[PDB]
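The next block holds one structure in the form of structure tokens; read it before the comments.
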Amino acid sequence: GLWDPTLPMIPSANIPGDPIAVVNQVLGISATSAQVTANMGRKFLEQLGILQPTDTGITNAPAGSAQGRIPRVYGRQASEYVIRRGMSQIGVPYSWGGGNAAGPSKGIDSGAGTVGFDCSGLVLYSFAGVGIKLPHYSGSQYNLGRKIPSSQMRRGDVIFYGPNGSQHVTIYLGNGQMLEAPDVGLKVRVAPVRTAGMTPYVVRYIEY
């Protein structure tokens, strides 16, 4: 009962630190997920008309706090942008360990020769668009943001599975549907919410 039994009943891929997200071999540049995320965060704050010289572009609230950089009045817009980014990846192949703040990527282990997303890769890619920086491991994502009782999950909240949220992670879309990068041989998809192995809390990264 600990796990969603439709997926491998093991911890999801755990990709350390701040991986390289962009490589341009012609120009000779590269940048990490955090760099991409900061840059998008600044762009998003600029689009809201609220960019300040003290803004790095990283917009996460301190873990557990209901207050964070993006004003609540702009939270719905931020959430919808995150969801639009995720939804724009419908049909991208699943890859174990795949994905970074810039888009799908080669995975690790199993997924080393496959460009795509895994569960936490898709979530971090989606949220990076508004400056929300997330580690590439579902268990670590579960420790960030603010807990909301799962029975009270709201569109844009993030659903976790397995002990400590280690098995799988998805974005709730409302109306009993969720966006996910599910398993080998599948693609990023909308699917009905599953409650087997679901943690008792969802995570909210954007207040509104």
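Residues displayed in chain A correspond, in order, to Swiss-Prot positions 265-472.
Looking at the header, which is where the method is noted, we find X-ray crystallography, 1.4 Å.
Cβ atoms are placed via backbone N, Cα and C, with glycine included.
The feature domain 'NlpC/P60' is assigned by Swiss-Prot to 340-472.
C383 (mutagenesis position) has a Cβ environment of 28 other Cβ atoms inside 10 Å. As a published mutagenesis entry, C383 to A appears in Swiss-Prot alongside the note: Loss of enzyme activity.
Positions annotated as active site, nucleophile by Swiss-Prot, on the basis of sequence analysis: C383.
Packing around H432 (active site, proton acceptor) is summarised by its Cβ count: 28 other Cβ atoms lie within 10 angstroms of its Cβ, all protein chains included. Annotation comment: Swiss-Prot describes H432 as active site, proton acceptor, evidence class sequence analysis.
For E444 (active site), the same-chain residues 6+ apart in sequence whose C-beta sits under 8 angstroms from its C-beta are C383, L386, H432, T434, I435, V452, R453, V454, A455. According to Swiss-Prot, the active site annotation covers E444, on the basis of sequence analysis.
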